[PDB]
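Please read the structure below before turning to the comments.
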4 protein chains.
Amino acid sequence: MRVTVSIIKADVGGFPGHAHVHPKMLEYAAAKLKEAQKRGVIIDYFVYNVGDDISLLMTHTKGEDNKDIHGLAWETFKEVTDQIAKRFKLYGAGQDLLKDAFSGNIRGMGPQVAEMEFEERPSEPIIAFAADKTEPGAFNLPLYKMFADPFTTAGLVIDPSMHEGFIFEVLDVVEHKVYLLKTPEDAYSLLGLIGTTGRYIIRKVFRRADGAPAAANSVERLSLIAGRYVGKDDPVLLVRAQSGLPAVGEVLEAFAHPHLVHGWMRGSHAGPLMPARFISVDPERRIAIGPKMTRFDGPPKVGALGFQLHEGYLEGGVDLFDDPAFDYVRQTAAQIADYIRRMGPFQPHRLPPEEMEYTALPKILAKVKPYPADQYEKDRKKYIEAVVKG
Amino acid sequence: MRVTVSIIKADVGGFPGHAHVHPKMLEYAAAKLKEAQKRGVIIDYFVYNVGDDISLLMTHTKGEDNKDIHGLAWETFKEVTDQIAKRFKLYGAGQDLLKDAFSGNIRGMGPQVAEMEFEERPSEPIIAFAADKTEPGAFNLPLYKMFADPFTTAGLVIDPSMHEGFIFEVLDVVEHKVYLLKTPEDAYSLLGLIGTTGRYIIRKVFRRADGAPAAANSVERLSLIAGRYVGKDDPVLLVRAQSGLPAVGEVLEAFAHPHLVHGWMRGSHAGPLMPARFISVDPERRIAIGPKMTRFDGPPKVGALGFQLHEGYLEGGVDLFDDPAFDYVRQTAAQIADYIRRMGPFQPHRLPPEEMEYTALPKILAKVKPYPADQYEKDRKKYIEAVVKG
Amino acid sequence: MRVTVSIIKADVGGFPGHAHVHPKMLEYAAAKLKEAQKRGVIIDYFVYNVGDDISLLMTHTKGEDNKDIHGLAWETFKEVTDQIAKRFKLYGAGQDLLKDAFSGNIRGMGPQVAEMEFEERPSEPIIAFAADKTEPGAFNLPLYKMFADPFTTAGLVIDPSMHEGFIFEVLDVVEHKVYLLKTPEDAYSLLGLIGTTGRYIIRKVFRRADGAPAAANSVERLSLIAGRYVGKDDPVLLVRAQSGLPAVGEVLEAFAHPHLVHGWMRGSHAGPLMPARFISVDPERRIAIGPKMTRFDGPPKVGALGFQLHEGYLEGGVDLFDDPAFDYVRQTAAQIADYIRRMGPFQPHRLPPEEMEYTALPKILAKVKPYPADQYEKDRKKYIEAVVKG
Amino acid sequence: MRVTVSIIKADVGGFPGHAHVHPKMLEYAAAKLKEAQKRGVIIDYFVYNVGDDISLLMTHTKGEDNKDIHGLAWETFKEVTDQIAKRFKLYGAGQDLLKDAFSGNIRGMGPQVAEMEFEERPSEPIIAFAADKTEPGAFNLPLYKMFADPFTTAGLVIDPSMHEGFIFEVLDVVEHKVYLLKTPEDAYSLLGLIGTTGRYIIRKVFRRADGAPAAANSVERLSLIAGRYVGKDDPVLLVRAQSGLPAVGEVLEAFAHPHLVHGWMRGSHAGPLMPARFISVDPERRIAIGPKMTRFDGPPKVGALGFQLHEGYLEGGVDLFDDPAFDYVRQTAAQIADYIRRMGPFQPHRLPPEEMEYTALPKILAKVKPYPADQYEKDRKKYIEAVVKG
Ligand SMILES: O=C(COP(=O)(O)O)[C@@H](O)[C@H](O)[C@H](O)COP(=O)(O)O
Ligand SMILES: O=C(COP(=O)(O)O)[C@@H](O)[C@H](O)[C@H](O)COP(=O)(O)O
Ligand SMILES: O=C(COP(=O)(O)O)[C@@H](O)[C@H](O)[C@H](O)COP(=O)(O)O
Ligand SMILES: O=C(COP(=O)(O)O)[C@@H](O)[C@H](O)[C@H](O)COP(=O)(O)O
Ligand SMILES: [Mg+2]
Ligand SMILES: [Mg+2]
Ligand SMILES: [Mg+2]
Ligand SMILES: [Mg+2]
Ligand SMILES: [Mg+2]
Ligand SMILES: [Mg+2]
Ligand SMILES: [Mg+2]
Ligand SMILES: [Mg+2]
Ligand SMILES: [Mg+2]
Ligand SMILES: [Mg+2]
Ligand SMILES: [Mg+2]
Ligand SMILES: [Mg+2]
Ligand SMILES: [Mg+2]
Ligand SMILES: [Mg+2]
Ligand SMILES: [Mg+2]
Ligand SMILES: [Mg+2]
């Protein structure tokens, strides 16, 4: 049977600030999806947060880009907004749905979606990822590693079924152009694009041998609003594993170096991506509570839940960053976070100016007097005396 | 609607010594505040300890410096004293209320208060802090950082709504004088005062753009008793966050370096301020149990609980030091505590003599024979022979 | 007496690659400057390298922007080129003087200059810095710290002679505009500019009390060549110290966090700025041999030589990063270098695309087929089957 | 034969700033003492620096407090001043001799002296210490440890010849009073005094069994100048070792924890005392070049030179901090220095106000408007509106 797996994610309020979600939001969402399941809209579901982002993972047979499934998610987020977030006056209530939400970040751009449709294999292990305080390009390095780096995915070299590699669908989110690159042969060209994490983002990956969908990342084109590019952050990602696709452990190895990503405070910094445990996982209630964002509204975090599909039912989720081996990775991220923070307001800890979600540069340039450089050389002594006397 | 948020804190007994509180004290206090809520005295509340200090966080509409609210707290502490602490003969039972409590530290000086009244915003995130084994000036460094240090609060540079800075109300607790300083321009003068943490303490902070209350720290003037200055330690602090006020994560960043503070053993040492987890947080019962004070009666610790206000009701609290990123900070504090303790009785691990809560110097000077220095030079050989023969 | 201190620096060949200089280049330069000294062109000099960059430090009385002094340096570099670098076929022989040098990086842009003229004080301590494998904005963070950060320069708070702060001359190297900002009051605006290290660079600093020159950094406007901005990297910096200017140790404290800077391999990465020892310092021969660039052509390094001026004569230089306290800083930089390198070709370890000195993006875009995104959605299955069958 | 060992120390100029000395100063001093030796004024000598402080170690038979020996030192420092420091316009030329030296710290207070007279033992091992960037009380902890702490000096417990302990001569430098305390019995009283490192300083130690001089520290009473106490910093210390006095290694163990001391930048901070190697030791030329002061004008450092006396001749010196065991201690000090520096201008990293060598507090209090606290409560809203509108 063919199944679709859809993650539709949104922030509709934080608790407090942008640090976390209120547990009643998860409970409300789970109850709403249980009703949809009883009506046959969906087969199964799992509800979880990372930071202030709620992921609705849903299995169904309606295909990709389905209005009923996308509409079920939207309605669930709108009802969480109105019944829970507005009731408790949560921070940024309705953030991703309402352009006038009470927060100062990018609002009203809508949910994000990562989805795949496929014939369910004789065993169908999948991993759902969610990150907070980062951009969709945060997953470029891990996706490259797991599908194309022989230092990550041993199977590329030792599993004859993987020898032919993978096909990357890369979205230029500025010009709205798609590129298809094949590894190993196009590795250098691919990296020339996807190293620019804010512009060229891996959106989908397919197995080269047969075209099977292997991963789907939530990324959309940017919008140009009041002369700035405006994106949708805090990505979600679906990866299918095993049997010629990377092993669960090869997928997870791709997150074992907590690389610097763009986001963190005010969408305007770089910090290490910490692979984080869930606070709690309740398979029966279909809810996981993910990590909080604390120092400097982070560091950026990613959570990983594994599942096994059966006739579209989801057995799981299983927290896949829960191992002492990943404690070392978290400790590294914590130390790097402390190191980089001592840079304060300077690039490359602060992002390049065009990549900053917040800026005061127009306010600054409206007040600080410029001097054409060539004329300034003649007048410098005069201008310095004027400040001094001034 | 306008709301007042009041934290009124006291130590009325420890369990054991000065290390912690008895959980029945928290339960008694919560039950008493629930009765006040039913009668309409207060809107909502949360009860928690850090070390041996119990904070009663209360929301209400009676304004600052209200006799009913201050009296409700006093009565709650007196009843905890009589019903719980005296019953179990807790250490320092009634400490802050009774000058004759059974402990050897400063007694009977009264509760402390941190409170703010304001129009409740469309979302109203607040953080309540409590520290044990330190002075109110322990918060000088964090408050300075979060409101004035561009290496902490990115918004000062990148959020045009924050560009105008903040107004610090600084209390000289020796001469009972208030100073108002504005950052950025008065930063150096401000620091010249508040670096003297025992004398010049940040009591309130206001937003410069509109005068909005931003933070309130519990500090009062010193009392001169038997020729020593006597202060009220173990401060509490309220901070409003977001939307032109520092982000929750910028507030928390201000605690990410575990700086040395005055207090620790016997109110007479310097040690690192450890940002500590709560042992437990129960939002339904309205109680959090904070950390214990162990080695050398510390190290000094601060706890952070976040809330969202709605019509004065408190949704929370949320432990905001609960992240692996803060595990690194705690480990640093633990290592610094071990390093500094090897100094034993010497400044600057021991405090300056006028800053020590305990001293034996009068006992010492009553017994040890002085010699005027000029005459001692002539007699030194004689005096050494007299000790030797002696 | 008034004196001018000029550092004029260039790379005219490496040994091997871009890692270091040949010692005969330094010996040749020193001999040439000794001849100029005998003729009265200059008072005194010191010759040294950091990585592949040779600094000619010269004292004289000809003022800033003097053709004789600039011409003496140019001629010295041209003769080193022809007599030494071309003789031994050094790598990038004549790099900064010859557009057709044999190297693949930016060539022929000319030497850089950092110079100050002033009345020589009753004691005149100065520090000369040189960095390799980085941009002039690498010094933005240190210069800000030493002149404006009270966590670095204690004197801003505790030395009444410094209370009035400093004046920063900031160059916009894209639009060729100069801004004058005064600290403390303009700190936030200043940081809003100079955090963009590739665009807004501190060129000079002056004391606010009297206008005295305090620092001079080597930065020039960019050139727009074949549609890319082309800059002059590997900066040099002069700082005057003490007596109302930052102490030598406050200047050095500003380098005690090895912050990430732009440059390193191929002028296209970010890595930690390591404060490095000189290999050797010979005050009598007037030559210091600085550090090599090794792993990944770095990490980026800065060297610091202190001097005392007397009637323009230079007593020194003294290696000011030579202390076990700075061994810790170097070890931190070495560890951060290893961490960040595991990112490979990805931002923010790789620089933003417009900031990269090397790029293959045009070659890539000439070969990889784009698909307009809207039409790609309809054709995706077809295109994937075509790659698969292909 | 009876011998006197005298260390007379002064700063008469730095190279650069307060970081180090010029090597010609040491060479000049050694040459001058060689002439005094030829004339029979002294028996032997050794000349060395730590940071910007030059120690003249001299052996002779003229006794303590001898005008000829003190005058020889003064004259040597005055000639170094005039012939070397003023010639090269060194920083703070003549610092400790000239009230109008060109530096901003405490000037003209004179050299310091540590001296002992005794019958030369059948073997006479002695250690000379010098510290820079700290007060004489920096040696209180080490002197206490080596003579009174059984966790340091094993001989107190296991060497029957040491069982009777030691006599401490403690100087109150504020009131000019001397106390004599005997360990073990007076340990607690002693520590009650000498923990106040700025006031009660160990000046001499004697063996209790026979009164033999065991140590001499350079400390003098403070001077009250323009309402501030003014002291003489950067102490020197002589310790006799072995045979009922602490072993060389017990003396050195007392420095193996790099405890926080007062001094460092601007005489106004606390930082770890690093036991440092000499850069070079030349026994034949009678000169050792000690460490530089770098980050933040430190950290504070102590050097240790061991000697064996024979008929007053000095065989040595031997650098006693030169062992990998002390590399660990230095690394600890380097890490603690980095930790504490993140506190910036705040106590207890900044010193208590009365202990600061530099302050801007009068300048601050002359400009910042005070409000009596009781009246401020009524007017606060008005004053905040006035700043806001202002
Ligand atoms: O060693 C492994 C499994 O052995 P096990 O069942 O524990 O004996 C795994 O590493 C697998 O080899 C890996 O996950 C690839 O599995 P397939 O995708 O080939 O099933
Ligand atoms: O990036 C952040 C929030 O993004 P998110 O909701 O996770 O997309 C935060 O760092 C906020 O920018 C920060 O807390 C300031 O928020 P405001 O006070 O401007 O709402
Ligand atoms: O073990 C030691 C010497 O043994 P050694 O000569 O190496 O056999 C030292 O620790 C001494 O015991 C110590 O220095 C005390 O020596 P005295 O002062 O008793 O001579
Ligand atoms: O403590 C210091 C010097 O003391 P010293 O000569 O060793 O007694 C330095 O930190 C100076 O205070 C600092 O360099 C500032 O010096 P000035 O610029 O005021 O001379
Ligand atoms: Mg949010
Ligand atoms: Mg989010
Ligand atoms: Mg965001
Ligand atoms: Mg988001
Ligand atoms: Mg108590
Ligand atoms: Mg307490
Ligand atoms: Mg107390
Ligand atoms: Mg208390
Ligand atoms: Mg080169
Ligand atoms: Mg170079
Ligand atoms: Mg270059
Ligand atoms: Mg170059
Ligand atoms: Mg000096
Ligand atoms: Mg000194
Ligand atoms: Mg000094
Ligand atoms: Mg001195």
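If you check the header, you will see the structure was determined by X-ray crystallography, 1.4 Å.
Just so it is clear, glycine is given a Cβ too, placed from its N, Cα and C backbone atoms.
Annotated active site, proton donor/acceptor per Swiss-Prot: B:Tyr229, in sequence order, evidence recorded as a curator's inference. Per Swiss-Prot, the feature active site, schiff-base intermediate with DHAP maps to B:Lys232; the stated evidence is experimental evidence. Annotated dihydroxyacetone phosphate binding site per Swiss-Prot: B:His18, B:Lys133, B:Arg266, B:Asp297, in sequence order, evidence recorded as experimental evidence. If you look up Swiss-Prot, you'll see B:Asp233 marked as Mg(2+) 4 binding site, on the strength of experimental evidence. Among the mutagenesis experiments that Swiss-Prot reports, B:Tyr229 to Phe is described with the note: Shows unaltered FBP phosphatase activity, whereas FBP aldolase activity is completely abolished. Here the residue is the original one, while Swiss-Prot reports the published mutagenesis B:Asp297 to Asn with the comment 18-fold decrease in FBP phosphatase activity, whereas FBP aldolase activity is completely abolished.
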Quick note, B:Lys232 (active site, schiff-base intermediate with DHAP) and B:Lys133 (dihydroxyacetone phosphate binding site): C-alpha atoms separated, nearest Å, by 11
Cβ-Cβ distance under 8 Å, sequence separation of 6 or more, same chain as B:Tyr229 (mutagenesis position); the residues meeting this, in order, are B:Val174, B:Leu222, B:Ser223, B:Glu354
The residue listed as 'Mg(2+) 4 binding site' falls, by three-state DSSP, under coil
Closest by Cα to the residue listed as 'Mg(2+) 4 binding site', out of the recorded positions B:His18, B:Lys133, B:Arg266, B:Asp297, is B:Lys133
Per DSSP (helix/strand/coil reduction), B:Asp297 (mutagenesis position) sits in helix
Greatest Cα separation in angstrom, residues B:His18, B:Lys133, B:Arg266, B:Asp297 binding dihydroxyacetone phosphate per the record, works out to 10
Residues lining the dihydroxyacetone phosphate site besides B:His18, B:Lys133, B:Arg266, B:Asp297 (CB within 8 A of their CB center) are B:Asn105, B:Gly263, B:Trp264, B:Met265, B:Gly267, B:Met293, B:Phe296, B:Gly298
Most isolated by CB count within 10 A, of the binding-site residues B:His18, B:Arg266, is B:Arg266
Top of the recorded positions B:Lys133, B:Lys232 by count of other CB atoms within 10 A is B:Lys133
If you count the other CB atoms within 10 A of the CB of B:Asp297 (mutagenesis position), including all protein chains displayed, you should get 22
Expressed in Å to no decimal places, the gap between the Cα atoms of B:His18 (dihydroxyacetone phosphate binding site) and B:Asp297 (mutagenesis position) is 7
Once DSSP output is merged into helix, strand and coil, B:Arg266 (dihydroxyacetone phosphate binding site) belongs to helix
Students should find that the Cα atoms of B:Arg266 (dihydroxyacetone phosphate binding site) and B:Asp297 (mutagenesis position) sit apart, in Å rounded to an integer, by 8
Expressed in Å to no decimal places, the gap between the Cα atoms of B:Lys133 (dihydroxyacetone phosphate binding site) and B:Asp297 (mutagenesis position) is 8
All chains considered, the count of other Cβ atoms within 10 Å of the Cβ of B:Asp233 (Mg(2+) 4 binding site) is 24
Those recorded positions among B:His18, B:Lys133, B:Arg266, B:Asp297 lining ligand 9, judged by a Cβ under 6 Å from any of its atoms, are B:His18
